[PDB]
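Working notes, structure below.
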Amino acid sequence: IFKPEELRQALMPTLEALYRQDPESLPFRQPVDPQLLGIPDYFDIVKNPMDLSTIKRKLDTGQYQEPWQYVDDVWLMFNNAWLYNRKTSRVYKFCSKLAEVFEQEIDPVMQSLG
Ligand SMILES: CC(=O)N1CCc2c(c(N3CCCc4cc(-c5cnn(C)c5)c(C(F)F)cc43)nn2[C@H]2CCOC2)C1
């Protein structure tokens, strides 16, 4: 059993580490808006959207009961971006950098949470 504030204290720094990447977190800060961006095929390809603002809200509102549920949403965000965007694109390469940072930050936190 993990208490909400235990999860918030342990995991929020790992989310802040992603937000600190600039420009690399910029495409991920808010839900993808396909009409605004001019990419109307987005939801044909990405069935379960996820982004940093949604993860932050979930962490602030106790929606994660175990740390793996948070890890899963971060990875869903990355997998969506590697699925949708081309390998040469900014968003894909920025996703790869966020995945590197997240891997580095989450490991000691998972060890601490036991
Ligand atoms: C995560 C995902 O799959 N998305 C889908 C594709 C996408 C996203 C963004 N978004 C989201 C809005 C904020 C944003 C900001 C930047 C940005 C601003 N300043 N800097 C230095 C970078 C970039 C840029 F990296 F492309 C992209 C995006 N655009 N697109 C393409 C549409 C036109 O072009 C690329 C989201």
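Residue numbering in chain A adheres to Swiss-Prot, whereby the residues present occupy positions 1085-1198 in order.
Determined by X-ray crystallography, 1.4 Å, according to the entry header.
Cβ coordinates are placed from backbone N, Cα and C, and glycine is handled just like the others.
The DSSP breakdown of the domain 'Bromo' (1086-1193) into helical (H, G, I), extended (E, B) and coil residues amounts to 74 helix, 0 strand, 34 coil. Here Swiss-Prot flags 1086-1193 as domain 'Bromo'.
One entry in Swiss-Prot concerns the mutagenesis experiment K1087 to R. Its note says: No change in sumoylation. Summarising the environment of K1087 (mutagenesis position), the number of other Cβ atoms within 10 Å of its Cβ, over all protein chains shown, is 10.
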